[PDB]
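Okay, structure first, notes after.
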Amino acid sequence: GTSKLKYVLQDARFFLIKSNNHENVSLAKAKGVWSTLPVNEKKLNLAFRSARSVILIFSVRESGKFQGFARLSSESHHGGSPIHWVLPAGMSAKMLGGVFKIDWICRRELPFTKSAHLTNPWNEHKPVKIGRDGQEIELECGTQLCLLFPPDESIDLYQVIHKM
Ligand SMILES: N[C@H](S)c1cccnc1
């Protein structure tokens, strides 16, 4: 069912994550972590302290889909075991901010064709699929996007609800 999902999404904030490649989303799915540029790191840390749930929705550029979404379980922290991201061409690992711990809520994909009726008021009401890495999605658009995903029956939101 979708009731616990709606509970988790209640009054959440949502951020669009655009990844250069699948390997980074797969690393994120396996390790439960994400690391972003400092400009987005600062926004996520502010948002983490401000709301009951901060949701990251991932899209690999040129894939035509979202690859799932996850909930921030910590602020960014430095000094962990280094994560072997496949960084974009001109980018080095030092340019990255700290590491966020995340809990996955949905590891299934969703094609953009399924979200074409959703527009993000925080990006000029363009379709929610359009946006730079780190673009915030307004509450209602964000919730309806997450509800479009196929249910991920591998996941139990009971532990996530304990985190809030
Ligand atoms: N860690 C991933 S590869 C990433 C790279 C650049 C910006 N944001 C996230």
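We count from 1, first residue shown onward.
This entry, so its header tells us, was determined using X-ray crystallography, 2.0 Å.
Each residue, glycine too, has its Cβ placed from N, Cα and C.
Here's what Swiss-Prot has on this protein:
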- 12-149: domain 'YTH' (DOMAIN)
- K18, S19, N20, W34, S35, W85, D133: RNA binding site (BINDING)
- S19 to A (Swiss-Prot position 362): Does not affect ability to influence alternative splice site selection (MUTAGEN)
- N24 to D (Swiss-Prot position 367): Abolished binding to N6-methyladenosine (m6A)-containing RNAs (MUTAGEN)
- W34 to D (Swiss-Prot position 377): Abolishes RNA-binding and ability to influence alternative splice site selection (MUTAGEN)
- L37 to T (Swiss-Prot position 380): Reduced binding to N6-methyladenosine (m6A)-containing RNAs (MUTAGEN)
- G68 to I (Swiss-Prot position 411): Abolishes RNA-binding and ability to influence alternative splice site selection (MUTAGEN)
- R132 to F (Swiss-Prot position 475): Reduced binding affinity for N6-methyladenosine (m6A)-containing RNAs by 9-fold (MUTAGEN)
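The secondary structure of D133 (RNA binding site), as reduced to three states from DSSP, is coil rather than helix or strand. Among the residues the record lists as binding RNA, namely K18, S19, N20, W34, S35, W85, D133, the two farthest apart have Cα atoms separated by 16 Å. Taking a Cβ cut-off of under 6 Å from any atom of ligand 1, the recorded positions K18, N24, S35, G68, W85, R132 reduce to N24, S35, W85. Cα to Cα, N24 (mutagenesis position) and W85 (RNA binding site) are separated by 6 Å. The binding-site residues recorded for this entry are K18, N20, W85, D133, and the Cα of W85 lies nearest to that of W34 (mutagenesis position). Each residue contributes its Cα atom, and for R132 (mutagenesis position) and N20 (RNA binding site) these two points are 12 Å apart. Note on the binding-site residues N20, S35: the fewest other CB atoms within 10 A surround the CB of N20. Using a 10 Å Cα-Cα cut-off around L37 (mutagenesis position), the binding-site residues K18, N20, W85, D133 reduce to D133.
Other than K18, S19, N20, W34, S35, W85, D133, the residues of this chain whose Cβ falls within 8 Å of the Cβ centroid of the RNA site are, in sequence order, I17, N24, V25, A28, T36.
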